[PDB]
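The next block holds one structure in the form of structure tokens; read it before the comments.
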Amino acid sequence: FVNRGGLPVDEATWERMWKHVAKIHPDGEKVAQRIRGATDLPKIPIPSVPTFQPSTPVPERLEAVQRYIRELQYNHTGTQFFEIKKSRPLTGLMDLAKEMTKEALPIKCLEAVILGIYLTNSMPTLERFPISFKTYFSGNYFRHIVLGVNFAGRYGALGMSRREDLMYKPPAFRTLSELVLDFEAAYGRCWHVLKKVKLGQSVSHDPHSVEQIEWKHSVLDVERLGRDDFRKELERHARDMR
Amino acid sequence: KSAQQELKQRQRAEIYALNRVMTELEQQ
Ligand SMILES: */C=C1\C(=O)O[C@@H]2[C@H]3O[C@]3(C)CC/C=C(\C)CC[C@@H]12
């Protein structure tokens, strides 16, 4: 569930998180008993927000940004600590990304997209645009999102996922089609069938922009489209962004 | 250090300790 009460987590949300733990973990009660109130827990360093020399090539900056996102850790607690309203003006979402870097808690895919925009607004030669995926596995549908990027005419991605190959892509793909097809193949290898892809517009580098992120400029039904039309729609989206 | 900063500090330590355990469980 999503924490709605800000930080520090309020008592009711905090207790609800631990109730969830006790339900789904085999030991459950012993997990909480060993952690809650413990006086000798590891001190986790606040990860350093990466900053860049003007001489650092953008792709190397992107490695550092992704490393920062990874260091926060995938959120496995069951409680999302930051509420994200996707229609919020960019300036409000950037205040959120700033809070994420200050409080430094675990995150998942949507939070990492917001964070990835915030950490690349200093790179005007980089374009950023969200890519969402809907997949099917074992009778269920799953949703995922990453931050597509374009540098010097080549495509990559930043993000957070449980799988290495469903988040970070160095910007080396010659076309948007090839980037998305790489995600499709990565999904295939973990037995997910890709059903839909939704691609947004390029995001302003002004963190005080009042405009909204445009999340679903192109919505592609992979099965209905077939291979060639799928390719064609992706190249059209890439032109729409150019 | 304020009471509110103390709470966030204590909570963050328990969140990461829990995340380690829940991370170990999800691959099982
Ligand atoms: C938003 C979730 C996240 O951060 O990552 C997972 C996603 O990487 C997976 C595990 C791929 C399969 C899809 C999901 C379980 C949806 C949840 C996202």
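Swiss-Prot numbering applies to chain B: residues 25-52, in that order.
Determined by X-ray crystallography, 2.0 Å, according to the entry header.
Every residue, even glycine, has its Cβ placed from backbone N, Cα and C.
The note that Swiss-Prot attaches to the published mutagenesis B:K32 to E is: Decreased VASH1 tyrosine carboxypeptidase activity on alpha-tubulin. B:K32 (mutagenesis position) carries a helical DSSP state (H, G or I).
Cβ environment of B:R34 (mutagenesis position): no same-chain residue six or more positions apart lies under 8 Å away. Looking at Swiss-Prot, the entry for mutagenesis of B:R34 to E says: No effect on VASH1 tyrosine carboxypeptidase activity on alpha-tubulin.
For B:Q35 (mutagenesis position), the Cβ neighbour count at a 10 Å cut-off comes to 18, with all displayed protein chains included. Quoting Swiss-Prot on the mutagenesis of B:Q35 to A: Decreased VASH1 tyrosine carboxypeptidase activity on alpha-tubulin.
Annotation of the mutagenesis experiment B:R36 to E in Swiss-Prot: Decreased VASH1 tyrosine carboxypeptidase activity on alpha-tubulin. When Cβ atoms from all protein chains are considered, those within 10 Å of B:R36 (mutagenesis position) total 22, not counting its own.
For the published mutagenesis B:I39 to E, Swiss-Prot gives the following note: No effect on VASH1 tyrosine carboxypeptidase activity on alpha-tubulin. Sequence-distant neighbours of B:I39 (mutagenesis position) (same chain, 6+ apart, CB under 8 A from its CB) do not exist here.
Under DSSP, B:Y40 (mutagenesis position) is assigned to a helix (H, G or I) in the three-state scheme. Of all Cβ atoms in the protein chains displayed, 20 besides its own lie within 10 Å of the Cβ of B:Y40 (mutagenesis position). Among the mutagenesis experiments that Swiss-Prot reports, B:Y40 to F is described with the note: No effect on VASH1 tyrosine carboxypeptidase activity on alpha-tubulin.
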